[PDB]
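Here is the structure we will look at.
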2 protein chains.
Amino acid sequence: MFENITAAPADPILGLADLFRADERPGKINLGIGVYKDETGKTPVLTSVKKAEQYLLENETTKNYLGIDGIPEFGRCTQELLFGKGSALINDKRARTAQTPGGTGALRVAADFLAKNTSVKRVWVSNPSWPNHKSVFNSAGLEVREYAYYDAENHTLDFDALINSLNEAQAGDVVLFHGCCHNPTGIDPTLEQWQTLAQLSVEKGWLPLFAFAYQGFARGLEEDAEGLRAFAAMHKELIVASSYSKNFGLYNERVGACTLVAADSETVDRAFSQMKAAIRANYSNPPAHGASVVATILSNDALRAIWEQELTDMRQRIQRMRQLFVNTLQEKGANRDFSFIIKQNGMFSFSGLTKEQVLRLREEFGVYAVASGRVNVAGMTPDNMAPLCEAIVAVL
Amino acid sequence: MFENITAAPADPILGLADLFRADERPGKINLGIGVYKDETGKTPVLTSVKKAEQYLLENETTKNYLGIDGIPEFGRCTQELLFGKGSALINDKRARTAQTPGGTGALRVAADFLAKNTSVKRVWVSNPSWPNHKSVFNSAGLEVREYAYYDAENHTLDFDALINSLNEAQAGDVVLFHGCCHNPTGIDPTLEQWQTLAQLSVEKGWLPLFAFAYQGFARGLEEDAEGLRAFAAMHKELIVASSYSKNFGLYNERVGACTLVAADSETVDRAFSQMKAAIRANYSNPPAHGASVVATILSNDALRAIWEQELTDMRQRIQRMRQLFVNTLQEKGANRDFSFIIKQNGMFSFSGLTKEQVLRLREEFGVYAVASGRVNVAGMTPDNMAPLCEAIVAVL
Ligand SMILES: Cc1c(O)c(CN)c(COP(=O)(O)O)c[n+]1C
Ligand SMILES: Cc1c(O)c(CN)c(COP(=O)(O)O)c[n+]1C
């Protein structure tokens, strides 16, 4: 019976969204979005994926079920993207990929797989992290500890406080790393940090879990995988949960992958069978469409060139807006160094605004940002950059 | 670390499939399939859904995320299909639907919702049932008890043994009913049985969970919902997990719904928020494509008429094959009453073959059936009906 079921709390971004769409004043700016937007303020479906969908509409003959792990070409392509085209990981066939419902679905089936097939009980998540990670790991029954990350002062990666809290993590604990475009701070380890982290991870026996949602948004496709690759070269095991939601603009088709690396193929196959069991008891087998679109873009040279170009344009649009944000702020006139905004990667960064300030922003100007001061740079267009900077100036 | 991870067992149908596709003799028949096939032996994508996909390819402008519960028109249409177009359930707005990854995904999020938000610990599943139900409920942490169902003698619904084991079920236990086309026996309660079951369910305080995977395959769309409707009229609460995988032939697009009925809207909304939380921590929000195809077929009269006709042809093809199976058996010549095959609904029935017999069938003739003697009637075509009957005759 359900009469004393407690309502679910407000989830941050979600609530803000309809609070936004209640504001009678169309001068309003929703910087709390979380999805990419172009200079029009729209989230278009990529030309390459439109081409790949006319193609599938022309060529699918059955909608019969995929295998639990999804379409194989999709798996193989996510492994080259992740590990690099000649990776020993791929040649020794130490990695296995399950196509999953989104990068979140990949984290939930890594979560269940691990919860029921191993000794891990703790997952270390950065402070702060994308908030839904916690919920996923706890629904699985694992507990989430947090490690320090952000220097809420220098606006950088507090590497010391990070290895310092990581030292409470024991062997066989999972430490989640964001592979590139750290949500929420857009602050990422440099390759030298990633490498000493790879080294301290094998030292302390950490099980790395890479949450890789924005490959291609920080510097480029390979560059962004350079951290995971520094880890993978040194680890016998690691798990990576990737998403194609932002970077192929396929948010609602739920396209992502959970990759298992194990020491050798014999072990990766035996753990993967239990990862398949976990998927079976969850949604049985994955959605073919968005993944079918990713596998035919990535395996066609014409189409993958057009996609790449569409992704580097996304990536460059966000890089012009971090710069144009810093300039229109340092010209609508206040004192700050917002220069840290230029250093950070991907769509998000903490502007360093207080809740009293972001609330002010929202009531007095109609600029909507998450209570953490996390601003999504892609909701900025050259047209709204000056009302937005004005507003931020006026509340500083 | 994963080196002593135990491999996952063989799942029945799955294993049989590639054992099938290893048989060098193309006279072979796979009756273990589980998906619909036409007279060609193929699982086509429906004309209506092809039309609905050219339409979506023409009209989608964004692949931005759906809400946790999916596309609303889809929810509204599954509720009319389930509860009937003028249901008080819908008018009083006591029902809430979450679009989910398949009917299995609906069972897993009913499972988690219930496991973490209520007092239920036991779920009663028929003996036998579709085997993945157990796994879903256990991954959620609920335990599965079984109630008797099939009379492995008279080839019917042993109604007595059914209410007799159901009496060990306590109040607040979930009893899962298959709404129509009982997998695996194709044996369904008659409306009089459904009604005394509705009555004994409210008597003992059972929480009904309808697994509704084959609406439209037994007699017709409304007829098939008549059991659920006998229950819904009498229950303050019930959950129904439906799938559009067979009946729209959208297996791999993972299209299904989890509907919550509660006493009133205030309560249904508050339990639904926690069902949304469960989805959030699982795959965040559902795949739009297959559901977007179901919502535009169902809301367009031209397209929904073509779909209906395509579903009644599926349904009639399976009904010709149950009859043609019984005749070609009662003419390839052995003694039995296979007449119970005609009484049963949907794609499956237990032929009443022994494991020693289905194994024989498989080694000596290359007819592949599940070890339970469950035969999928849709894998029978008028062309393979006589090798198949011959084989079954020769092993009786
Ligand atoms: C790290 C991570 C983040 O941060 C997000 C979004 N903030 C997602 C979302 O992926 P999706 O494919 O939409 O489920 C996944 N992952 C794995
Ligand atoms: C009762 C039930 C059965 O029996 C099956 C298949 N045997 C399914 C499969 O639905 P899907 O939409 O493919 O996950 C669901 N349900 C809810």
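Per the header of the entry, the method used was X-ray crystallography, 2.0 Å.
Here the Cβ of each residue, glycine as well, is placed from N, Cα and C on the backbone.
Residues or ranges marked as L-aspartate binding site by Swiss-Prot: B:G34, B:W130, B:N183, B:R374. In the three-state DSSP classification, B:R374 (mutagenesis position) falls within a strand.
Under its mutagenesis annotations, Swiss-Prot gives B:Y65 to F or S the following note: Slight changes in activity. In the three-state DSSP assignment, the secondary structure recorded for B:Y65 (mutagenesis position) is coil.
In sequence order, B:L107, B:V125, B:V144, B:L176, B:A211 make up the list of same-chain residues 6 or more apart from B:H133 (mutagenesis position) whose Cβ falls under 8 Å from its Cβ. A helical conformation is recorded for B:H133 (mutagenesis position) in the three-state DSSP classification. Swiss-Prot lists B:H133 to A among its mutagenesis entries, and the accompanying note reads: Slight increase in maximum velocity of the overall transamination reaction between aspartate and 2-oxoglutarate.
Reduced to three states, the DSSP call for B:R280 (mutagenesis position) is helix. B:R280 to V appears in Swiss-Prot as a published mutagenesis result, with the remark: Reduces first-order rate constant over 25000-fold.
For the mutagenesis experiment B:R374 to F or Y, the note given by Swiss-Prot reads: Second-order rate constants are reduced by >5 orders of magnitude. In sequence order, B:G32, B:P184, B:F348, B:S349, B:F350, B:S351 make up the list of same-chain residues 6 or more apart from B:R374 (mutagenesis position) whose Cβ falls under 8 Å from its Cβ.
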Measuring Cα to Cα, tell me the gap between B:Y65 (mutagenesis position) and B:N183 (L-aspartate binding site) in whole angstrom.
34
Just the number: how many Å between the Cα atoms of B:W130 (L-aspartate binding site) and B:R280 (mutagenesis position)?
27
Taking every protein chain shown into account, which of the recorded positions B:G34, B:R280 has the largest tally of Cβ atoms within 10 Å of its Cβ?
B:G34
Alpha-carbon spacing, B:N183 (L-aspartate binding site) to B:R280 (mutagenesis position), which is rounded to whole Å
30
Distance, B:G34 (L-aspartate binding site) to B:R280 (mutagenesis position) (CA atoms, angstrom)
30
Other CB atoms, at most 10 A from the CB of B:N183 (L-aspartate binding site):
22
Please check the recorded positions B:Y65, B:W130, B:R280, B:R374 against ligand 2 and give me the ones with CB under 6 A, sequence order.
B:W130
Recorded positions satisfying Cβ distance under 8 Å to any chain A Cβ, from B:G34, B:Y65, B:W130, B:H133, B:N183, B:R374:
B:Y65
